[PDB]
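S.K.: Once you've had a glance at the structure underneath, I'll fire off some questions.
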Amino acid sequence: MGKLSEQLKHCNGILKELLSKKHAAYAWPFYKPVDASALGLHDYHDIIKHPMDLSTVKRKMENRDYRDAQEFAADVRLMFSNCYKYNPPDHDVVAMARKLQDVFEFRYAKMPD
Ligand SMILES: CNC(=O)c1cc(C(=O)N[C@H]2[C@@H]3COC[C@@H]32)cc2c1O[C@H](CF)[C@H]2c1ccccc1
């Protein structure tokens, strides 16, 4: 029950919230890796070097891959950054990213010290 454990429990709580029915209307594009081929996005992997999605964050959390809150937050923000890099700012998925990042940032800010 040390500080790192406690901070990663807060991260795990946020992760569960981002995956919850409450946010499903705007979270769903981030549930699984972007299927570039299926979506016809044949330039996706040329523009996005480091893909990230919530299923990958969940696997890394379950595998105890994250050693601290900062490492977890870096993956969640990489996921949003990839969305803002690849997509025109007027696309629905960017509006959805902004809304889910608002949920993330406000709760991440309530990290226990
Ligand atoms: C992280 N997800 C994505 O970046 C993403 C990109 C595109 C896309 O087609 N992006 C291309 C825009 C126009 O050309 C470059 C960018 C489409 C969708 C995406 O997530 C959903 C699939 F999970 C799918 C979606 C469908 C309808 C509404 C919202 C989201």
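Think of each number as a place in line: the chain as shown, counted from 1.
Each Cβ is built from the backbone N, Cα and C atoms, and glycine gets one as well.
Sharing the record's features from Swiss-Prot:
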- 2-111: domain 'Bromo 2' (DOMAIN)
- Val34 to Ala (Swiss-Prot position 376): Abolished binding to histone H4 acetylated at 'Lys-12' (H4K12ac) (MUTAGEN)
- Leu39 to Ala (Swiss-Prot position 381): Reduced binding to histone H4 acetylated at 'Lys-12' (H4K12ac) (MUTAGEN)
- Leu41 to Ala (Swiss-Prot position 383): Reduced binding to histone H4 acetylated at 'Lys-12' (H4K12ac) (MUTAGEN)
- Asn87 to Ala (Swiss-Prot position 429): Abolished binding to histone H4 acetylated at 'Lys-12' (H4K12ac) (MUTAGEN)
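Each of the listed features needs to be described in terms of its position in the shown structure.
M.R.: Around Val34 (mutagenesis position), the same-chain residues six or more apart in sequence whose CB sits under 8 Å from its CB are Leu41, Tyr44, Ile48, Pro51, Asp53, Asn82, listed in sequence order.
Cβ neighbours of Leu39 (mutagenesis position) (same chain, under 8 Å, six or more residues apart in sequence): none.
In the three-state DSSP assignment, the secondary structure recorded for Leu41 (mutagenesis position) is coil. Every protein chain shown contributes to the tally, and the Cβ of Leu41 (mutagenesis position) ends up with 15 other Cβ atoms within 10 Å.
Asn87 (mutagenesis position) falls outside any helix or strand according to DSSP and counts as coil. Within its own chain, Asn87 (mutagenesis position) has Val93, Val94, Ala97 as residues 6 or more apart in sequence whose C-beta sits under 8 angstroms from its own.
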